[PDB]
Amino acid sequence: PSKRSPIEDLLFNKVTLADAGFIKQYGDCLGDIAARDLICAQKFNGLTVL
Amino acid sequence: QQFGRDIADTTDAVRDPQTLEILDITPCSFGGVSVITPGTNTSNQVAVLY
């Protein structure tokens, strides 16, 4: 579905992003989709990732 | 123990002094608001991004 080449697939699966690529919080931290401990704890203090 | 705590020394839970039940505290909704404007020279309409 991603329309990516195999090398691009390997590259995307080796960088974990540190779970920092999340923006929205409601619905209980997006039902754990966004890492709770890091993202939600940070952004309850006015820290957002655009 | 009467009060929980979080990374930022913020109380994430509290024991009810009467029903002895533990309640989680979460801050209520907040976020930035942006205004998309096509320029006053063009129109006075605006869109709002929450």
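Here chain B follows Swiss-Prot for its numbers: 563-612, in order, are the residues you see.
Determination method: electron microscopy, 2.4 Å.
Using the three backbone atoms N, Cα and C, a Cβ is placed for every residue, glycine included.
What Swiss-Prot says about the natural variant B:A570 to D is this: In strain: Alpha/B.1.1.7. In the three-state DSSP assignment, the secondary structure recorded for B:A570 (variant position) is coil. In this view, B:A570 (variant position) is surrounded by 10 other Cβ atoms within 10 Å of its Cβ, with every protein chain counted.
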